[PDB]
There are 2 protein chains.
Amino acid sequence: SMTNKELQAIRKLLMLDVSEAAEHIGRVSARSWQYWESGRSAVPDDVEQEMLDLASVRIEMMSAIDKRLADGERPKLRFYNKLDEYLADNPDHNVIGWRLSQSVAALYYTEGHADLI
Amino acid sequence: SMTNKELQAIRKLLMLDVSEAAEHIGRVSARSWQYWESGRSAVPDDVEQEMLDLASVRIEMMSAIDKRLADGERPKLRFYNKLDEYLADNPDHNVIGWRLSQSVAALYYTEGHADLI
RNA sequence: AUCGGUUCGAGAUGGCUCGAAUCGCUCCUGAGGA
């Protein structure tokens, strides 16, 4: 059972906007998502499960970069500034994968391990 | 020199809004900060220096939680929903420390090391 | 006019229906205006 604070924490960590999360994860309007983050309405179960699943996918993304850093190379990571240039390189992905790509790449750029292209 | 992608990456990692960074870090209008992130105008050096200094404060905070994690403790971290609630417990801080606190609390909640109150 | 971001207000309160402030896109002459 979630809490509005930790729901907002997971949403802000994965670099999602309110309307993007409302359309693609909630399937609700943005006002309903704002009422879930405010505690006026209780967070549903499936939203909790899907956000925990997306955090697991983020851990699977970080494991391969740790695997490459174990091999002594220095990775180059793609930081797409716009969704259309992301979809030019990615046929079968959406805005969630773009946000996950940005949130994974920003971490390893800030820690000094990798480079952004 | 710092590219616009790296500036946007560090800004989105620290959970700062455009207007907040434009007022306190940039001391400019938000229209100019969008030009620095869009690539129409070059990033000034004194913004680069400030963002790297702030990221070092974040690394210091993560080390400070990790030294408590080394004791076998399960730390209960504080996530603040509002700026005035943070200012009640931190009279001499401002909005930047609130955002940094929120990012560190979200990161340690997500990976299972900590609990949120 | 139209379209985006952030923060909020009501209502037999439901994953619902209506609204508000402000910053932008656009136009003019690290800035100011409608």
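Going from the start of the chain as shown, residues are counted 1 onward.
Positions of Cβ are set from backbone N, Cα and C atoms, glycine also.
Reduced to three states, the DSSP call for B:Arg31 (mutagenesis position) is helix. Counting only same-chain residues six or more apart in sequence, none has a Cβ lying under 8 angstroms from the Cβ of B:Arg31 (mutagenesis position). Quoting Swiss-Prot on the mutagenesis of B:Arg31 to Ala (Swiss-Prot position 30): Loss of regulation by Aca2 at both the transcription and traduction levels.
Neighbour density for B:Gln34 (mutagenesis position): within 10 A of its CB lie 13 other CB atoms from the protein chains shown. One mutagenesis experiment named in Swiss-Prot is B:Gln34 to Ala (Swiss-Prot position 33), and its note says Loss of regulation by Aca2 at the transcription level.
Record note (Swiss-Prot) on the mutagenesis of B:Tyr35 to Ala (Swiss-Prot position 34): Loss of regulation by Aca2 at the transcription level. Within the same chain, the residues at least 6 positions away from B:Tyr35 (mutagenesis position) whose Cβ sits under 8 Å from its Cβ are B:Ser41, listed in sequence order.
Annotation source Swiss-Prot lists DNA binding site at B:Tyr35.
Per Swiss-Prot, mutagenesis B:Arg40 to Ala (Swiss-Prot position 39) is noted as: Loss of regulation by Aca2 at the transcription level. In the three-state DSSP assignment, the secondary structure recorded for B:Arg40 (mutagenesis position) is coil. Listed in sequence order, there are no same-chain residues at least 6 apart in sequence whose CB falls under 8 Å from the CB of B:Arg40 (mutagenesis position).
Its Cβ placed at the centre, B:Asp46 (mutagenesis position) has 10 other Cβ atoms within 10 Å. For B:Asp46 to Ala (Swiss-Prot position 45), Swiss-Prot lists a mutagenesis experiment annotated as follows: Specifically abrogates RNA-mediated translational repression; no effect on transcriptional (DNA-based) repression.
For B:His93 (Mg(2+) binding site), the same-chain residues 6+ apart in sequence whose C-beta sits under 8 angstroms from its C-beta are B:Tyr86, B:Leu87. Swiss-Prot lists B:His93 with the feature Mg(2+) binding site.
A coil conformation is recorded for B:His93 (Mg(2+) binding site) in the three-state DSSP classification, outside any helix or strand.
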